[PDB]
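Q: The structure is given below, and queries will be raised subsequently.
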Amino acid sequence: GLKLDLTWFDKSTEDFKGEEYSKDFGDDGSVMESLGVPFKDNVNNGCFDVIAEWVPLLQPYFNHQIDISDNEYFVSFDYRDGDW
Amino acid sequence: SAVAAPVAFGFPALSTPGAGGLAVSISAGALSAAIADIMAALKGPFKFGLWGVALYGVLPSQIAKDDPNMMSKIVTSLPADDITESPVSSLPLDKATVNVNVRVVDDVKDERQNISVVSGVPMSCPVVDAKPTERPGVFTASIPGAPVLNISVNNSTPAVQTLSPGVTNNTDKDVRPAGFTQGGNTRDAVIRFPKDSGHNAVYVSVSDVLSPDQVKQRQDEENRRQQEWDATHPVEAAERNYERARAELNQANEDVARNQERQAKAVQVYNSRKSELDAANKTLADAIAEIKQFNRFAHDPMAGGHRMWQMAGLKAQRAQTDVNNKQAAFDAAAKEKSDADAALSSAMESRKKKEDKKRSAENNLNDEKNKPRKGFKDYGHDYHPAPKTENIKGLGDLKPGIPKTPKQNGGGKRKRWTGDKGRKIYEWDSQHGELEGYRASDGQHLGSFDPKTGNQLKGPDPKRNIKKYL
C-alpha cells in the first residue's frame, strides 16, 4: 500500500544522514490530505521538502526524531500493491 | 534572564525577547471554562481534517515596542495533560516526542495572523526536558527554533486580567479548516520538569508576531496552495464555488431588503417634509396677500394703516425665512427618496444576477458530481514505484542525494542517488521505470540503466543534462 519514504541530509554538508519508511497505510492516503498534497501526479512521483508546519503532522509516523534545525528533510509517497 | 507578570493558561503573553530569552510565568489553575469549552467544541466529531478555532488576533501595528525593528513573540501555555493523547507521566523518560490531540498554532485567514487551537488529525509535539537554575522555581527549556524559555509556574498567584496591545480576543470563533501554513511561524513543545521538581508537564507554543508584509506572504501562500488544491479537486472546488454563490445570493437578498427599508423611510420623510412645506407656503401666501391688502398705505407714513402694512412685511419675511428652511429640508428628502429608489432598483438587479450565478454553480456542482472519480489506489498505479536504495544493482554502492530536479508533473523533485564516489548521479524516471545517470561535475547525461541488473538500456544523450540542479 502507501508508504511515506522519509530521507534527510545535513544542512551544511548536504550529505545523506538517514532514511525511514513509515508503516504501510494500505489504500488510506488521508495523510497526504492533511499535508495538502493532491494525489494527482504525486504518488510514486517526486520528493517533497518537509516544510516546518508539516513536522507535527508527520512525526507521528516515524521513529526518527525529525530535526529541521540541523538537517533537511524530504518525503515521497510511494505505493506498491500489498505488503513490501 | 528577565521576569514576567504571572499569566494564566490559555493567555497569550506578548513580549519582545532579550539576549537572555523569553520569560514565562504561569499562574497555575484549571484552564478557564471559556478555553476548555472551545477545545471541547473543536473536538466535536467533524469530518476527518484539521480544524481550528481562532482564539486571538494579532495586531502588529499596535505593538508597544522599544524599537519597531524588533521580533515580538506570543507565548500561550496549557496543562500538558489537557493536550496529550496520553498522560505525560505515563511516558518513558527517554521519549523525545509525544502525540497530542490539540496544538496552539498561528494561522492566517483574512490578511490577519491569529492564534488558534487546532485538532482533527494525528499530531506530535517535541518533549523538552526543563533544566534547573540557580533561582529556585525557575527552569530553562530549549525549544527547537525559539528563544530559550525561563519557565516558572506557581500553584496560586495573580494573573494578568487584560490582553496587551497587539492581541485581541475579538475573533470569528467559528470552527474552520486550519490553513495550509498553520503553525508556519510557531514552535511548540511539552515541557517536562526534573524528577523531583514537583511540577506537572506544561505545553507551550511560541509564535512570531508577523509584520503586515509577512502576513501578506502567508496569505498569498495560503491562496496559492488553495488554488493548487482546487485545481486538482473539481468536485471540492465546485462545492465551495457553489457555497460561495449561496452566500452571495443571501447577501444580495439582505441587500434588497435593506434598500426597501431605506426607501420606505425615505417615503415617510418625504410626505412628512412635503406637508410641512405645504403648510409653510400657506402662511407665506397669506402674509404676502396681507401686504397687498394694506399696500394702499405704503406711501402714507402718517396713517395708522401704514403700521399694518409695515407689520405685514415683517410677518412675510418671518414666513419666507421659514419657507426657505422648509424647502431645503424637503429638497433633501426628495434627493434621498430618489437615491433610495435607484439603489433599491440596483439591489434588485444584482440580486437577480446573483440568482443566475447560483444556478450555474448548483448545476456545475452536480455535473462534476456525476463524473467518475478515480480512487487513491488508481493514482498509486499512474507511475512506477522507485526501487529501494539497497536493491539497485550493478552500479556499485549508492547513497541518496538531495532531490533537486523538478518533476514534470506534480510538485515533487526527482529521487536522486550518488555513485562512483560521488561522481555519478542517478535519478529515478518514474514514468518509464528506469534510472537516468548524470555526470556530477558536468551534469551531462550518461544514459538509462536497469535498477535490477545495472545494465545500460540506452546510451548518453548530449541534449540532456541537469547542470542547473548540480
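Residue numbering in chain B adheres to Swiss-Prot, whereby the residues present occupy positions 82-551 in order.
Technique stated in the header: X-ray crystallography, 2.3 Å.
Note that Cβ sites are derived from N, Cα and C of the backbone, with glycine treated the same way.
Residues or ranges marked as active site, proton donor by Swiss-Prot: B:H513. Marked as active site, proton acceptor by Swiss-Prot: B:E517. Annotation source Swiss-Prot lists active site at B:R545. One mutagenesis experiment named in Swiss-Prot is B:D510 to A or N, and its note says Complete loss of cytotoxic activity. For the mutagenesis experiment B:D510 to A, the note given by Swiss-Prot reads: Nearly complete loss of rRNase activity in vitro. Per Swiss-Prot, mutagenesis B:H513 to A is noted as: Complete loss of cytotoxic activity. Nearly complete loss of rRNase activity in vitro. The mutagenesis experiment B:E517 to A or Q is recorded by Swiss-Prot, whose note states: Complete loss of cytotoxic activity. Looking at Swiss-Prot, the entry for mutagenesis of B:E517 to A says: Complete loss of rRNase activity. Quoted from Swiss-Prot, the note on the mutagenesis of B:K539 to A is: No loss of cytotoxic activity. Experimental mutagenesis at this site is recorded by Swiss-Prot as B:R545 to A, annotated: 1000-10,000-fold diminished cytotoxic activity.
If you look at the structure here, what lies around each of the features I listed?
A: DSSP assigns B:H513 (mutagenesis position) to coil in the three-state reduction, placing it in neither a helix nor a strand.
Non-local contacts of B:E517 (mutagenesis position) by the CB criterion (under 8 A, 6+ apart in sequence, same chain) comprise B:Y507, B:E508, B:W509, B:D510, B:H526, B:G528, B:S529, B:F530, B:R545.
The Cβ of B:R545 (mutagenesis position) has 13 neighbouring Cβ atoms from other residues within 10 Å, across all protein chains displayed.
In this view, B:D510 (mutagenesis position) is surrounded by 17 other Cβ atoms within 10 Å of its Cβ, with every protein chain counted.
Residue density at B:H513 (mutagenesis position): 13 other Cβ atoms are found within 10 A of its Cβ, drawing on all protein chains shown.
The Cβ of B:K539 (mutagenesis position) has 12 neighbouring Cβ atoms from other residues within 10 Å, across all protein chains displayed.
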Q: Measuring Cα to Cα, how far is B:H513 (mutagenesis position) from B:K539 (mutagenesis position) in Å?
A: 12
